[PDB]
Amino acid sequence: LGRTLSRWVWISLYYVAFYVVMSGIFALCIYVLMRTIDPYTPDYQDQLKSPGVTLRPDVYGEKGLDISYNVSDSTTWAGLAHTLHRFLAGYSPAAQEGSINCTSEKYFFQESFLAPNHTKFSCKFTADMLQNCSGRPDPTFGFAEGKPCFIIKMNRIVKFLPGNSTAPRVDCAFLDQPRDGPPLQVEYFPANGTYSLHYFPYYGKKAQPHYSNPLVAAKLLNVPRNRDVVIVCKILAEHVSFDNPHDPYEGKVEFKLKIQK
Amino acid sequence: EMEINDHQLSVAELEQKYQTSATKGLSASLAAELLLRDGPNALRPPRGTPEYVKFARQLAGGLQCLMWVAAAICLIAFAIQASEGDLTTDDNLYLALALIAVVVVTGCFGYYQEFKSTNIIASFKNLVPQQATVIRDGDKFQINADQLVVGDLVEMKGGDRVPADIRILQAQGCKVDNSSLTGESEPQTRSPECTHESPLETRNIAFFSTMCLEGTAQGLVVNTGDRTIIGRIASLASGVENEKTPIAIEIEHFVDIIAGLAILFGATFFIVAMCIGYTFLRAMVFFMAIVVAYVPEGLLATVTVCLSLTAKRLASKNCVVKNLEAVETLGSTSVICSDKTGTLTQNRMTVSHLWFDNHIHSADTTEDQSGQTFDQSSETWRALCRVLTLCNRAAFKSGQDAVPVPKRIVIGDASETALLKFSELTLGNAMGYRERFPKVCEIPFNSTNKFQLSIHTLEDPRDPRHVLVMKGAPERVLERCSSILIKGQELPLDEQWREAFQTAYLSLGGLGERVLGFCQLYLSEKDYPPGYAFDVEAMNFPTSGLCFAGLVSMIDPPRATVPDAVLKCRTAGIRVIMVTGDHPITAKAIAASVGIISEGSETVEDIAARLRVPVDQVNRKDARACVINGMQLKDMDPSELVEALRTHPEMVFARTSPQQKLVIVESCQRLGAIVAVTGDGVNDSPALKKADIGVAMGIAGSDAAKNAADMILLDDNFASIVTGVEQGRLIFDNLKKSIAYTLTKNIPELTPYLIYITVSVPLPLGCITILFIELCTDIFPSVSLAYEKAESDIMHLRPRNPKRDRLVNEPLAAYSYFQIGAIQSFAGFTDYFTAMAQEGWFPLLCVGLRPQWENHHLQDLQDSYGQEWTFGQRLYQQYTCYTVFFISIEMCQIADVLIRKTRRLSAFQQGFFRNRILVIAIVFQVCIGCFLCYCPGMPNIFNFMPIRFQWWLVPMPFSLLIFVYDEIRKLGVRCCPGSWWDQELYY
Ligand SMILES: CCCCCCCC/C=C\CCCCCCCC(=O)OC[C@H](COP(=O)(O)OCC[N+](C)(C)C)OC(=O)CCCCCCC/C=C/CCCCCCCC
Ligand SMILES: Cc1nc2c(OCc3ccccc3)cccn2c1CC#N
Ligand SMILES: *[C@@H]1O[C@H](CO)[C@@H](O)[C@H](O)[C@H]1NC(C)=O
Ligand SMILES: *[C@@H]1O[C@H](CO)[C@@H](O)[C@H](O)[C@H]1NC(C)=O
Ligand SMILES: *[C@@H]1O[C@H](CO)[C@@H](O)[C@H](O)[C@H]1NC(C)=O
Ligand SMILES: [Rb+]
Ligand SMILES: [Rb+]
Ligand SMILES: [Rb+]
C-alpha cells in the first residue's frame, strides 16, 4: 500500500535475487562440505572418548531406568519380554545371514574391503549365544522366575579399541548395602560377561552395512523380592571410563529394579 | 485577587484592611500570629520527591515497556511449558531475569545520574537567608525575609532585594530592577501614587523577587510567598506540563516497528506451526519465543551509555543536563525562542558610548573585554575621565581584586555603578585615584538642583586651586556651560557646538541609551584659596559658565559570545525568535546587535518610514523582519499568529507576558516545530517548561527558570547552545549507527529457531549464549560507535525533519534485519552443518532429527557413520552448535561494527583505525569470545566449548562478504546519488 506499484515488484525481485544468490552460496558450501569428509571414518569424533552402554529392556519411570513388575502377574512383564523378543528379531540366524563366524578371538582388523559392492565383513552375534537369556527355552527371559535377563550393549565407535589384556567384560552389582544383605550374584551369557574382541573395531555403517553389536546378558539370581534395589553394570576394560559425572551412561548403566511377588 | 485593589486603596483603607500602621507597623504579637497563619514568606518548592518514585519512573519508557511485556511473555510461556512437562524451561527464566535486570540496572544508572546532576546545580545556589528591614511597634530592625507577614511595614534602600510584594507608601528616588518579572532592562521608578489598575504596571508596588537599584522607599507588605506575583508565575509554570522529548518519541516509534515485526512473525510461524502438527499449546509457546527474540535485551544499556557520554561532553563545557534524553533535543531543534534581558544581554548597565572631541566613541561593552576600545589618547579624554572618576560616590565591595570588573558587586546607583566600572576598566584603580583628589564640597543628585557636583583640591602641591566637577542630564549640563574642551583647547561654546551637542545627544538617545553630560571648572586660587569655605545653600561658588567635557551614555548590552552563537545557530537552519517583555525599541536594537534581525532587513514600519507611505499600503511580504508587541499579540487570532510567524522569518515579540511566551512556544509546536527556549527570569519559567528543551542561565537565572529547564548553562555562556546542537546531531546520527549494529544480529538469533521449528534439526542456538551476545560481547562494539565524527558538515545542515527523518525507519530496518542479518544467518548454518558433519551428523540426517535428538530415552542414537551416542554426548555436540553459531555471529559483527562506522563514506576513505575506542572494543570482543570457549570447564557453566579453530575460519568469508557488499552499497550511494538506488539501499 505504501511504496509504488511499479517498483514493489522491482525490489521484490531484488530480495528474490538476494536470497537466491545467498542460498546458492550456501548450496555450494554444503556440496564442498560433503565432498570433504571420509565416507568410512569420522573426521574428529570429540564427544566419544569413551562409549556409553545401553540396556534392554529400557523402561524409564522418571529420573532414569526404573524396571518394576510382579512375578505372579504376567501383564507386568509381558511387554518387557516382548521388547527383548523384538530387539533380538535382528539377532536371529535368518536375519543375521550376512556376517561371518568370528573365531579370531582377538581384534579383527580389516585393511582391505572384501564383500559385495565393496563392503567389509562383520562378525556373527546370534541370539542363542545369550543361551539362558536367548528367548529359548524361556520366552519370558527369566522374568517369570524372578531372575530377569537384562541385555547390556556397548555403543559403537568407529575404530575404537577397548584393550588387549582380556576381553572387555561387564560387571553388575548393588550400590553397596553390605550390612543388611548379601552381595549381588549374576550369571552372564556368553560366560564371564565378555564381548569377544573380534567384535572390535567398527568400521562404519558403509563399510559394514550388516553389522550388529555384541551382547551380554546379566541374569540376576540374588535379588530380593518386594524391595527396591539399584543395580550398576560397569564395563571393565582399560580403554573405557565408567565414572564421568556429567554422563551417568558413559561406560555404566544404573537402573532401579523391584521384583514383587 | 487582593493586589488588584491593594495598590488602589487609601492608606486609611490599607491599615484598616491589614490591621496595621503606615508609620509604626504590626504589633509583635500580631505579626507572629500572622506568620503561623500564613507560613513563611517564601515560595513553596515541589512538595514530594520520594526517592523511590524517582526510580519507579526510571523503569518506564518505550523500550522498557517492551522489555517488561517481553519478560511477562517469557514467564507465561514458562507456565505453559512446565504445566505440560517440557524440560529446559530454565531458558525462559534466564531471559526474563536478564530482561528485568537490564532495565533495573539502566534504571539505577539513570537515577544516580540525575542525582549527580541535581547536586551540581544545587552546588551553585546561594543559601544564606535574604533579609528585610522591618518596622514593628515603631521599631526598625533586621529580620529574615521569610518572617515577613502580610501587613508588615518594611523599608528599602539601594542594594536591597525587595522582600515581598510591598505597596509603596513613600519613596525618594526609588528605582528598581524588574528584569525578572517583566523583561524590563531599564530601572523602574517606584512611587506611592497609583499609576495603573493592573498591579503589574502600577508604580506603587515593588515585587517580591526584585532588586532596589537606588533611592529609598517604605511600604506595606501586601502579599507573601506563593501569593506574590512571583509565586503565581511559578504556580503557572508548575501546572505547565512538558511534552514528550524527541528522542523518546523516536525510540517509541521504533519499538512500534519491532512490535509490528515480532507480532507478524509470531502470527505466520504459529499458523505454520499448526499446519505441521504441533499442539496449539506449543505453537503458542513458539509465537511467544519469537516475539521475545525480536526484543534486544541490551539496546537500553547501549542507548543510555551513549547518551550519557554526550552528557559528559557537555558537562565538561559547563553545560549540565538534568535527564539524558535532553542531551539530544538541541540537535533536533528548529526554533529557538529566546529571552532578551539577562539571556541575550547581561542585564548590567554598561558604558557604551561617549561624545567628546566632536566625535562619538564606543566602549568595549563585553564582559571579558574581548572587544575593541575607544581612543584614549587625547587631553579631552583625560579631562572627561577625571570628571567621571571624581564626580561619583559609588564604590566596590572589598576583597574583590580577583573577580572580573564587570562581575564585581558595588554600592551605588545604576548610572554610578556603571561609570565606576568604566573608570576602573579604563583608568584603573578609580577609588585610589579619586582619593588622591580630596573632595571638599558636594551636592548629591538633587531634584531641585537636577545635577550632582563636587569640588576638590588637586594632587601635586604645586597646584593649589580647586576643580569643580559636575554630571547631570545633558541639556541641564549644557545650560550651565559657556565653554567646551576640544582637541587640545577650550573653546567658546558657540551655536555650532550646541547644534553639534544636540545632534550627538539625540543620536545617542535614539539608540535608547541613558546619556548624561559631564562638565568641569578649575576655580581660581585668588578667589577660592586653599581652605576656602564652600557653602551649598548660599551658592558661593559658580554653577554656570562651566566647561563642558563630554557625554557618556549607557545600555544593557549583549553577552560577549551571544551574537556569534545566534549566527552559528541560524547557519544551522534554526529559526531564532526573540520573546521578551521589554519595550520594542530595545527589543529590536538588541535583536540587531545579536543577529536575530539581519543587516538590511526591515520591518513593515521601516518600509513605510523609508518610502513615506501609510503602513496600510506596504506589502507585508517585503519585510524580512517583524516586531509584534504583547498587547497586539492578544488581538491576533491563532491563524493571524501563524501567518505573521511565517511571513516575516525574523520575528521579535516585545512586551510579552510569561503566558504569552507560553503561547508562542505552543503555537510553534502545533506547527510541528521542535522549539527550545533560553532564559533566566521567572517570566521564562512557563515557556521554559513547555519547550521541547528549556535552557536556563546558571548564574543569571531565577530559581523557577532553573527548575523549569532541562539544561543549565553553569557559566552563563550562550555559545554552549551551539555545541549543544552539534553534539545533539551527533548521537542521533551515531545512535542509528549503534541501533542498527545491535538490531541486525537479532535475525541470526531468531532464524535458527525458526528453522529448528519447521525442519526439526537439533537446537542450533541456546538462550544462555544469545544472552552472552546481546548483553556482553557485542555491547562495547555497539557503544564505541558513539565516538564517530561527522561525515558531512553537520552544522550547515538544516534541522532534521521530524516526520521523514527518523531514528530507525523502513530502509534501515529492512536492510539491517533481512539482508545483513540473512548473511549472518547463512554463515551460522554453514558453520552448523560443518561442525555436525565433522563430528559425525550429516545434513540430511539433521532434517527431522530433533525429536530423537532431545529424547532422554534414546541413549544409543546412531549418526551418519552409525555410531551410538548417549544423551549427554549429543548434548555436548549441541553446545558445540551453540558455540559455532555464536562465533559465526561474532565474526560477522566484527564485519558489522566497522561497516556501521559510516553510512555514506568508505572505510578506505576515512579509516579502519579512526575510532581508537572501537578498535579497543573489538579486541575486547574476541578476547572475551575466546574466554567463553577455552576457559577450563565452560561446557558446564554456560553452553560454550572450545570449538576447533577450523570453525572460527568458516564464517570469515561471510563477514567479508558483508564488508564488501555494504562497501559497494556505500560506494554507489556516493558515486551515483540518483533516485532508484538510494531510496532502497541507503539508511
Ligand atoms: C526465506 C528463504 C529461505 C531459504 C532457505 C534456503 C536453504 C536451502 C539451501 C541449501 C539446501 C541443501 C542443498 C543441497 C544440494 C547441494 C549438494 C548436496 O546435495 O550436498 C550433499 C549432501 C549429502 O551428501 P551425501 O551424503 O550424498 O555424500 C556422500 C558422503 N560422502 C561424500 C562422505 C560419501 O546433501 C544433503 O545433505 C541434503 C540435506 C541438506 C540438509 C538440509 C539443510 C537444512 C538447513 C536449512 C537452513 C538454511 C539456512 C537458512 C537461513 C535463512 C536466512 C534468511
Ligand atoms: C530465538 C530463540 N528462542 C529460543 C528459545 O525460546 C525460549 C522462549 C520460549 C517462550 C518465550 C520466550 C522464550 C529456546 C531456545 C533457543 N531459542 C532461540 C535461539 C535459536 N536456537
Ligand atoms: C560357525 O563356523 C562354522 C565353521 O565350520 C561354519 O560352518 C558355520 O556356518 C558357522 N556358524 C553359522 C551359523 O554359520
Ligand atoms: C542355564 O540353563 C542350564 C540348562 O540349559 C542350567 O543347567 C543352568 O543352571 C542355567 N543357569 C542359570 C543361572 O539358571
Ligand atoms: C502380585 O500380583 C498378585 C496377582 O495380581 C497379587 O495377588 C499380589 O498381592 C501382588 N503382590 C504385590 C506385592 O503387589
Ligand atoms: Rb534478542
Ligand atoms: Rb571602539
Ligand atoms: Rb521543558
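Quick note: numbers on chain B are straight from Swiss-Prot, i.e. 48-1034, in order.
Every residue gets a Cβ built from N, Cα and C, even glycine.
Swiss-Prot documents B:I120 to M as a published mutagenesis change and attaches the note Has normal potassium-dependent ATPase activity. Packing around B:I120 (mutagenesis position) is summarised by its Cβ count: 22 other Cβ atoms lie within 10 angstroms of its Cβ, all protein chains included.
According to Swiss-Prot, the mutagenesis experiment B:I120 to A carries this note: Has potassium-independent constitutive ATPase activity. According to its DSSP assignment, B:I120 (mutagenesis position) is helical.
Cβ neighbour count for B:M335 (mutagenesis position): 23 (other Cβ atoms within 10 Å of its Cβ, all protein chains included). In Swiss-Prot, a mutagenesis experiment is listed as B:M335 to A, annotated with the note Has potassium-independent constitutive ATPase activity.
Experimental mutagenesis at this site is recorded by Swiss-Prot as B:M335 to I, annotated: Has normal potassium-dependent ATPase activity.
The feature K(+) binding site is assigned by Swiss-Prot to B:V339, B:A340, B:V342, B:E344, B:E796, B:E821, with experimental evidence given as support. For the recorded site, B:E821 (mutagenesis position), the DSSP three-state label reads helix. Within the same chain, the residues at least 6 positions away from B:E821 (mutagenesis position) whose Cβ sits under 8 Å from its Cβ are B:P343, B:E344, B:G345, B:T789, B:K792, listed in sequence order.
Counting Cβ atoms from all protein chains shown, B:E344 (mutagenesis position) has 21 others lying within 10 Å of its own Cβ. The note that Swiss-Prot attaches to the published mutagenesis B:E344 to Q is: Reduces potassium-dependent ATPase activity.
According to Swiss-Prot, the Mg(2+) binding site annotation covers B:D386, B:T388, B:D727, B:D731. Counting Cβ atoms from all protein chains shown, B:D386 (Mg(2+) binding site) has 31 others lying within 10 Å of its own Cβ.
Annotation comment: Swiss-Prot describes B:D386 as active site, 4-aspartylphosphate intermediate, evidence class experimental evidence. B:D386 (Mg(2+) binding site) carries neither a helix nor a strand DSSP state and counts as coil.
According to Swiss-Prot, the mutagenesis experiment B:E796 to Q carries the following note: Has normal potassium-dependent ATPase activity. Counting Cβ atoms from all protein chains shown, B:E796 (mutagenesis position) has 25 others lying within 10 Å of its own Cβ.
Record note (Swiss-Prot), mutagenesis B:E796 to D: Reduces potassium-dependent ATPase activity. The unchanged residue is displayed.
Its own atom aside, the Cβ of B:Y800 (mutagenesis position) has 19 Cβ atoms within 10 angstroms in the protein chains shown. For the published mutagenesis B:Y800 to W, Swiss-Prot gives the following note: Has constitutive ATPase activity that decreases in the presence of potassium ions. Has potassium-dependent ATPase activity; when associated with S-804. Has weak potassium-dependent ATPase activity; when associated with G-812.
As a published mutagenesis entry, B:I804 to S appears in Swiss-Prot alongside the note: Has potassium-dependent ATPase activity; when associated with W-800. DSSP assigns B:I804 (mutagenesis position) to a helix in the three-state reduction.
Secondary structure from DSSP puts B:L812 (mutagenesis position) in coil. In Swiss-Prot, a published mutagenesis experiment is listed as B:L812 to G, annotated Inactive due to impaired folding. Has weak potassium-dependent ATPase activity; when associated with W-800.
Among the mutagenesis entries in Swiss-Prot is B:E821 to Q, noted as: Has potassium-independent constitutive ATPase activity.
Within the same chain, residues at least 6 positions away in sequence whose Cβ sits under 8 Å from that of B:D825 (mutagenesis position) are B:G345, B:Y788, B:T789, B:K792, B:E937, B:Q940, B:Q972. For B:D825 to E, Swiss-Prot lists a mutagenesis experiment annotated as follows: Reduces potassium-dependent ATPase activity.
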Where's the emptiest Cβ shell within 10 Å among the binding-site residues B:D727, B:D731? B:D727
What subset of the recorded positions B:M335, B:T388, B:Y800 lies within 10 angstroms of B:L812 (mutagenesis position) at the C-alpha level? B:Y800
About how far apart, in whole Å, are the alpha carbons (Cα) of B:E796 (mutagenesis position) and B:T388 (Mg(2+) binding site)? 58
Inter-residue Cα distance where the pair is B:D727 (Mg(2+) binding site) and B:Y800 (mutagenesis position), in Å: 57
Could you state the CA-to-CA distance between B:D386 (Mg(2+) binding site) and B:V342 (K(+) binding site) to the nearest Å? 44
Sparsest-packed of the listed recorded positions (B:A340, B:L812) - C-beta count within 10 angstroms: B:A340
Around B:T388 (Mg(2+) binding site), how many other C-beta atoms are within 10 angstroms of its C-beta? 29
If you draw a 10 Å sphere around the Cβ of B:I804 (mutagenesis position), how many other Cβ atoms fall inside it, taking every protein chain shown into account? 21
I'd like the Cβ neighbour count for B:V339 (K(+) binding site), meaning other Cβ atoms within 10 Å of its Cβ, all protein chains included. 24
Taking the Cβ of B:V342 (K(+) binding site) as the centre, count every other Cβ atom within 10 Å, in any protein chain shown. 23
Nearest-integer angstrom distance between the alpha carbons (Cα) of B:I804 (mutagenesis position) and B:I120 (mutagenesis position): 19
Going by DSSP, give the three-state secondary structure for B:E796 (mutagenesis position). helix
